[PDB]
Amino acid sequence: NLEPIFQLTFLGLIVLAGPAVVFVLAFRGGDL
Amino acid sequence: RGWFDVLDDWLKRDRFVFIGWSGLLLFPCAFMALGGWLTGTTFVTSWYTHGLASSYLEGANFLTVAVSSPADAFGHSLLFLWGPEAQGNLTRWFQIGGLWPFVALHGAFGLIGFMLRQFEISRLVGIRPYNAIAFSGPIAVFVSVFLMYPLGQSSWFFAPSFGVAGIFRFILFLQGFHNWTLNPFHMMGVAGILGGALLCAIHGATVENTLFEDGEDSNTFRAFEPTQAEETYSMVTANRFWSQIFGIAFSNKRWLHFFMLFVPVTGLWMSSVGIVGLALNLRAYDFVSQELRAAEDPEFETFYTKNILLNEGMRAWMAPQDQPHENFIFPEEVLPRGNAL
Amino acid sequence: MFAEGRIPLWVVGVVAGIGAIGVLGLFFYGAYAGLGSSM
Amino acid sequence: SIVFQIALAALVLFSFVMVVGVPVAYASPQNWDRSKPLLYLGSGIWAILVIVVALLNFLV
Amino acid sequence: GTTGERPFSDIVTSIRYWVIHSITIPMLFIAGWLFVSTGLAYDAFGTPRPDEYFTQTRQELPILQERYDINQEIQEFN
Amino acid sequence: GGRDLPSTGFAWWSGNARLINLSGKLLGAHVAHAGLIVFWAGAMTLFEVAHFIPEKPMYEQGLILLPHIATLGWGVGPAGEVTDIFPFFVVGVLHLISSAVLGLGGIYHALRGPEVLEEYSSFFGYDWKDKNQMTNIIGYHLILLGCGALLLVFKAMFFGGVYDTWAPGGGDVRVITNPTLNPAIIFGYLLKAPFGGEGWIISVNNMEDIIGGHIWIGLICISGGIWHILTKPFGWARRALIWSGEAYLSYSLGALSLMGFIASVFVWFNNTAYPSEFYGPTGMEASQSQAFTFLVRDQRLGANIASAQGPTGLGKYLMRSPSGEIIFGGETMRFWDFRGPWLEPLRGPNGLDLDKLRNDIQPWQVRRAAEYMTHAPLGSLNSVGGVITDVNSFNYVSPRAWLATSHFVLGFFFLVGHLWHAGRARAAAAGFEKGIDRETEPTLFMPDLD
Amino acid sequence: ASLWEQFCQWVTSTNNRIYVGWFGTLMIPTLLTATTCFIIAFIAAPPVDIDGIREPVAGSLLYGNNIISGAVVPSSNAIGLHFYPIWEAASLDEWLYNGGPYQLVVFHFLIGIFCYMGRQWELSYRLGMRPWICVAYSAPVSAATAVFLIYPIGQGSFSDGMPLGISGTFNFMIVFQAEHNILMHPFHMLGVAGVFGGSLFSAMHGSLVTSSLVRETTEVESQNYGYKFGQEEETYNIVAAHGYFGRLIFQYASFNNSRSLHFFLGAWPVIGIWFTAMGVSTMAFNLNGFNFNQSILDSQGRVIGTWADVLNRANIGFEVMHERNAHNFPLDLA
Amino acid sequence: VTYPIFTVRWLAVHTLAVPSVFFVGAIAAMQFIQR
Amino acid sequence: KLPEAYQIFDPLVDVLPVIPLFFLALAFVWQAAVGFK
Ligand code: CLA
Ligand code: CLA
Ligand code: CLA
Ligand code: CLA
Ligand code: CLA
Ligand SMILES: CC1=C(/C=C/C(C)=C/C=C/C(C)=C/C=C/C=C(C)/C=C/C=C(C)/C=C/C2=C(C)CCCC2(C)C)C(C)(C)CCC1
Ligand SMILES: CC1=C(/C=C/C(C)=C/C=C/C(C)=C/C=C/C=C(C)/C=C/C=C(C)/C=C/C2=C(C)CCCC2(C)C)C(C)(C)CCC1
Ligand SMILES: CC1=C(/C=C/C(C)=C/C=C/C(C)=C/C=C/C=C(C)/C=C/C=C(C)/C=C/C2=C(C)CCCC2(C)C)C(C)(C)CCC1
Ligand SMILES: CC1=C(/C=C/C(C)=C\C=C/C(C)=C/C=C/C=C(C)/C=C/C=C(C)\C=C\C2=C(C)CCCC2(C)C)C(C)(C)CCC1
Ligand code: OEX
Ligand SMILES: [Ca+2]
Ligand SMILES: [Cl-]
Ligand SMILES: [Cl-]
Ligand SMILES: [Fe+2]
């Protein structure tokens, strides 16, 4: 089916969201 | 410079992984043992030796994989790949349990190599070799349990299988058939291990809670320097604390650390002596006086006699599956069991 | 990234840890599917 | 009924955008002049989104 | 305190290590995969496939009993 | 405030200790964590709703939040059958959205808001030594907790009532009209032995007592809130206690450990605030049900269960408790204190009544006993139900088991945390939390013990 | 000044050979009570009807037990979790027959050990120490509380508490395995790691310190006399021990900070024991070890055994025999 | 600067890591075997 | 299950509750990016 596929897409977007925030702050020079 | 000394120089170089002469024995043998165990638990079955699946390939998990002991039909055959059983056929060698002696023997020689490494490095750096002496404990356990016990028994089949649930099976087997808990030598082993853990905990905590104020941070870890000459914690305060709490205390640091070595090592050695006994079925199975009294007096019950009954039940119910080569056939009506259960 | 020519070590750590978490998740998923799943 | 699904997906997309932006906006004092109003704006919009969804729950 | 070799952090933060390994590591992963998925592991190690634990003529455990002739015994077990 | 070891004296792994004196940053951390709590509530509720089969009992489906909502009287009717799935969904949604708001506020305070609040406002600024301000915050929060208790009371009285498993005609959502304000009962609950047959407050067995105790709790909490707003700690309290942020944390940790232990016991034993309709049987209930199931079966087969002696000479089906009551035989003799709505119609003044056992047992009671016996809170860590020697085909672990185990573990580790922080708070107040000063090592000025 | 102040000064005095303290004012009476009763009962208690089936079990030496088989027997299953003090028995003989000594001893012992942990904190405070030895002690206390209090509570009877005897301990363990599969419980696995590793680290630390002792003696006298009580100079060479160990495994795996090393020595067994205590405490609520019975099926659907199935056979054998007369109904729920 | 690439350490690293990754790929593949 | 209008985002509700685990992980990620100062 597609339930694991959709589930994994949501999970991966979530997994990236946090590290993406940290990486953007580190690269653009925001306070950390 | 003779070739021997040139080799000695190369082997004893200061590198990330010290090799030494002992490494010649340790590293290939340790690698064989570890890779054999991983290979067996990943790919190799026990279907023909035990009638059991024992690898990830068959659906088992970390808790249920094992390099299982070889078939009981081989007695104490060393089961070389080129031996008369497998005759050089690697697949058959896997199927008959050749991996068990492979892992056991390479591990025994890797253990030898590791203790030789302890000796070699101690000699090179210029310290006393008490680490090797301490490691003799694990060596005694490995020799007694993985070599001496099965050699006393009918075959390697009754050796512990190199797996988590295999070890648990060995443990329960020793309880049910040998009453190993009742064995005074196991009792001394238990005392040694529990006392070693106690000593570890209490010493670590005592040191951490009698530290000297040597820094300004709430983080006291950065107030130590490995080259500092002075004690980093107060032995005097520690001694007073434990004297008033427990009644007695260490006053000699050297004695304390020697005791921390002595306790678990002595425990391992005593339990190894007990296992040697069990290899010959020389068990501390029973207290004859209580057995006789119970056989005559049907009102006499102790926790000892209860444990005997548990052992009887375990043997009868487990033997047919645990010893499939025996073709034990126990009809349902001969199985011992309590009421309603 | 923040410095040219090298990867930050923490970026490498995050990626490797995500991969390790993924392999562990795959093994735990496999405990419930296929062989060894009791079904 | 498809408008309800569209509003739901919009709310999830804007919640993702918010989850990403809000910590960066609060953690960049230098670009705080143009990210303080956006904050306001976005919050309002997110609020509006929730409201729409709620109403559409009873419309669908 | 370094015995001579390059520090690991240096190596694994370098571009070249990753150009090499973004290939080598997945290649080994998928080689192990294929080793399993082609059935090669079953044949190499003699491990039964799920349909070969029992046969239409042997319904019981194929426990070895012979001390030296295990090849024939295994082949008769199938 | 610094954000590294040299300027704070705390390592990264103790980095939150850096917040002890940054009141605004600490408020941000607290609000963001509250957001995490509310987020989990909402997300877990939505997950459970999504994974809910509304005609299969809740306890068979790994649900711990939906039973809480059902017990409150939302979405359930007689015997606990799920009427409307929408209230569960609304509770989950509301928590999720407010969690978003709480997280935003916590992030604001932790990341951009003022570092400390004391020079911005006297009302929200606080100092740990400010005994008056600390008691003011206790007072505000005591008022809020009293409000929450009265919210439960209002739901039970005027907003549809709560689920009463003891309801006549069958357990059902009913409106509590006569809560017991009688202080004798309410506070004699607190005086009952924490042992078998008494069960200190775990033994509360009727929604009237629960609602009346909550009315009392609301009044006590609100009056204590006002008391602490308008007073400062007395001399005895000032002399006995440590007055510091870590000390207050340690006190709360002790409190939390106590509460966690109590909740684990509560869910394990109590079937009133935790109806077995939603949480499944208690272990005691399941044992009693097995005894009842086989009493009924053997009686239908013709066994005279009154006079049948078992192998030991005690009655197979019935026996006496040590105080004389007629109870189920077998090992379940230990569980004779059990009371459940399906068993009490057969209990007389002396215990189990032979006449009711012989001609009052209903088919629904037989069905309930079978269900409860087969859902005994026994199960493996990988959720294989039954006794541990059973095989893999029954995927069940009681919610009571999950809740009791988790809350016992949390209670213990919060006792450990209390010990850690109480010891540290004392040592820091006395000024030796960083080690023994070599110059003034106290033991060196102490006489030798012998 | 006042009589109360003088008493306070006495109880909290760091000059007492044994520190008393406020926690001591509870520890000492309760521990002495538990000890006196334990000795008397172990020697001379009559048999106890542990299973509540009028099948009394002889625990004391005078009734035919040796030291290994003797025990203070847990109170009767008929009592369950009821409070059974001496004054609730019609006679001392009744109290003894139903296992009252077990309850007396256990309750006093548990009060005493919690007060012992409090007393450890108290003395560390009086001596100006850091306060966390009692935290390490909370691991054994947690385990003892699990086996004497929490497990009986979850199971609904003090009859299911660990007996106060050697063979009784073994019986407890065997039945616990039969009913909960503790071996296959990861918290017990962590406890085993805790104790095996604690012994490993004890041996390792002791051996490295002993190996790196500074020469201060001759080959005739004990090297222990090289250390003098109350010296600040270090009695061993930690840098030489680090050199050895970092070459035994590799450099970065060896501690060179004694403080971090001793923190690790404290933390490892303590955490392991906390986990195994929590394991016992949660199996008290019958959340048992892993059950992989019949997890592996062949393609047709026949079960292929694993070592877990063999372990289950052993567990069943233990289970069907335990308390052989106590069960009337087919499921061991209580 | 300019350290050797291949060493005894390199060999000790790979001797373990390389079969480890191969085995992990094999076990991953195992996860999707059906009976 | 979820009421009918919402079962397009069933696979998102399936993963929502584990998010606080990721926050705990993100704390360590952030500390790793700052070099664990
Ligand atoms: C509930 C968990 C929690 C919370 C609420 C906090 C909160 C805080 N910590 Mg912290 N910490 C934690 C766990 C937590 N910590 C853990 C587990 C560790 C061990 C790894 C630490 C170790 C630690 C150290 C070493 C320090 C702190 C510090 C701080 C404070 C400053 C934060 C900062 O400036 O860094 C900035 C980080 C960022 C800007 C990265 C982005 C973070 C954002 C908030 C991510 C949010 C994502 C979210 C999905 C977006 C939703 C927004 C909206 C749409 C809803 C702050 C109040 C510092 C301090 O004490 O200040 C003096 C400090 O030095 N902590
Ligand atoms: C316990 C939680 C808590 C506490 C103690 C504070 C405290 C503070 N906040 Mg903050 N905040 C919070 C949560 C909290 N906040 C949350 C969840 C958000 C996200 C919406 C915010 C977003 C926020 C912003 C953007 C700002 C503050 C500011 C402030 C400071 C000034 C307060 C003030 O005078 O405004 C006035 C107070 C009122 C007008 C009272 C209104 C009460 C609320 C809003 C209405 C609802 C009341 C409710 C019924 C009571 C119970 C709540 C219920 C959920 C149980 C102050 C120290 C300001 C600041 O730092 O100044 C420099 C500021 O800029 N907060
Ligand atoms: C979380 C809520 C909360 C908190 C943190 C506090 C905190 C405090 N209160 Mg309190 N209080 C509250 C709610 C709260 N209160 C409510 C709701 C009321 C209304 C009834 C009161 C009415 C009140 C009064 C009249 C007083 C306080 C006082 C105090 C201060 C010292 C009291 C003390 O030492 O504690 C601990 C208690 C003791 C040290 C006395 C010993 C109590 C017994 C011996 C403990 C035994 C308990 C037992 C083991 C547990 C079994 C449970 C049950 C069977 C009893 C302290 C800061 C005192 C103060 O300073 O005045 C401003 C004070 O005189 N409060
Ligand atoms: C409300 C409860 C509470 C609060 C507010 C605090 C707050 C604090 N504690 Mg504390 N503590 C608590 C409960 C609490 N603690 C409990 C219950 C224990 C017993 C275990 C402790 C034991 C403790 C110790 C030993 C120390 C503190 C310390 C501190 C300070 C800094 C801690 C820090 O930065 O965290 C950083 C966060 C981490 C390093 C991450 C820890 C991760 C844990 C160990 C595992 C998480 C397991 C969890 C169940 C999730 C499982 C994951 C699974 C999926 C794999 C800080 C003020 C330090 C201190 O004393 O400061 C002066 C310190 O040394 N605490
Ligand atoms: C009180 C807390 C609690 C309780 C009682 C439950 C109970 C349950 N959950 Mg749940 N959950 C929780 C919190 C809780 N959850 C949290 C915080 C999350 C966010 C991650 C979730 C997300 C979640 C999902 C997605 C699912 C569940 C499911 C379930 C059911 C199956 C349980 C299971 O097999 O898990 C397995 C057991 C384990 C994995 C063991 C966990 C052991 C931890 C690591 C203990 C930590 C030890 C200690 C605290 C370490 C710190 C100490 C330190 C000092 C060293 C069950 C009723 C399932 C279900 O059936 O849905 C309907 C399901 O799919 N939960
Ligand atoms: C058999 C044999 C042999 C040998 C071999 C070898 C030696 C090999 C090998 C091998 C190997 C050597 C393999 C390996 C492996 C591995 C693995 C299988 C792994 C794993 C893992 C994991 C799973 C991990 C996980 C984790 C954890 C849990 C923690 C944290 C995270 C991580 C992820 C890290 C020869 C040929 C000689 C001959 C014949 C016989
Ligand atoms: C500060 C800090 C921190 C912390 C943080 C936190 C703690 C947080 C949080 C937060 C939060 C707490 C959040 C949140 C959120 C939420 C959201 C964002 C939401 C939403 C929404 C939505 C979108 C929904 C939707 C839906 C609906 C409507 C219903 C149906 C279903 C669905 C889901 C679809 C850390 C540690 C990192 C570190 C650094 C510092
Ligand atoms: C709602 C409810 C109810 C009610 C309840 C109540 C009414 C309650 C209460 C309660 C209370 C009213 C409580 C309490 C508490 C207390 C505590 C918990 C305490 C304490 C203590 C302490 C902690 C102290 C300490 C100390 C000492 C000992 C001395 C020195 C100083 C210090 C502070 C350290 C009932 C059951 C009816 C039913 C169910 C529901
Ligand atoms: C409600 C909702 C939402 C929200 C979400 C959120 C709220 C968020 C988030 C998120 C997050 C919050 C994420 C995260 C993450 C993470 C991660 C993935 C991590 C990690 C990792 C690691 C692997 C680490 C590692 C390490 C360690 C720990 C050791 C050392 C260092 C290192 C770094 C190596 C959305 C929008 C979806 C949509 C709608 C619904
Ligand atoms: O009591 Mn001593 O162990 Ca506890 O599981 Mn039911 O109960 Mn009797 O049968 Mn098996
Ligand atoms: Ca779904
Ligand atoms: Cl027994
Ligand atoms: Cl029974
Ligand atoms: Fe030491």
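What you see of chain G is 11-344, where the numbers are those given in Swiss-Prot.
A Cβ is built for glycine as well, from the same backbone N, Cα and C atoms used for every other residue.
What Swiss-Prot says about this one:
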type	residues	note
BINDING	G:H118	chlorophyll a ChlzD1 binding site
BINDING	G:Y126, G:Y147	pheophytin a binding site
BINDING	G:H198	chlorophyll a PD1 binding site
BINDING	G:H215, G:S264, G:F265	quinone binding site
MUTAGEN	G:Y237 to F	Weak herbicide resistance
MUTAGEN	G:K238 to V	Weak herbicide resistance
MUTAGEN	G:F255 to W	Herbicide resistance
MUTAGEN	G:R257 to V	Herbicide resistance
MUTAGEN	G:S264 to A	Strong herbicide resistance
MUTAGEN	G:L271 to V, M, A or S	Herbicide resistance
- Query: What are the other residues, in sequence order, whose C-beta lies within 8 angstroms of the center of the C-beta atoms of G:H215, G:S264, G:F265 at the quinone site?
  - Reply: G:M214, G:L218, G:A251, G:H252, G:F255, G:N266, G:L271, G:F274
- Per the record, quinone is bound by G:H215, G:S264, G:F265: how many Å separate the farthest pair of Cα atoms? 11
- Query: Under a three-state reduction of DSSP output, how is G:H215 (quinone binding site) classified: helix, strand, or coil?
  - Reply: helix
- Note on the structure: By a three-class reduction of DSSP, G:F265 (quinone binding site) is assigned coil
- Students should find that the Cα atoms of the residue listed as 'chlorophyll a PD1 binding site' and G:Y147 (pheophytin a binding site) sit apart, in Å rounded to an integer, by 19
- Using a 10 Å radius on the Cβ of G:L271 (mutagenesis position), the other Cβ atoms enclosed count 22
- So of G:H118, G:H215, G:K238, which of the recorded positions has the fewest other Cβ atoms within 10 Å around its own Cβ? G:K238
- Query: So what sits near G:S264 (mutagenesis position) in its own chain, CB-to-CB under 8 Å and at least six residues off in sequence?
  - Reply: G:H252, G:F255, G:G256, G:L258
- Task: Look up the residue listed as 'chlorophyll a PD1 binding site' in the DSSP assignment and report helix, strand or coil.
- Result: helix
- Item | Where G:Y126 (pheophytin a binding site) falls in three-state DSSP terms | helix
- Would you kindly give the Cα-Cα distance separating G:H118 (chlorophyll a ChlzD1 binding site) and G:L271 (mutagenesis position), rounded to the nearest Å? 37
- Could you give the Cα-Cα distance between G:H215 (quinone binding site) and G:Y147 (pheophytin a binding site), in whole Å? 20
- Of the recorded positions G:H118, G:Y237, G:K238, G:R257, G:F265, which sits closest to G:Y126 (pheophytin a binding site) by Cα distance? G:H118
- Item | Cβ neighbours of G:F265 (quinone binding site) where a neighbour is any other Cβ within 10 Å | 20
- Query: Of the recorded positions listed here (G:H118, G:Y147, G:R257, G:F265), which is spatially closest to G:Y237 (mutagenesis position) when Cα positions are compared?
  - Reply: G:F265
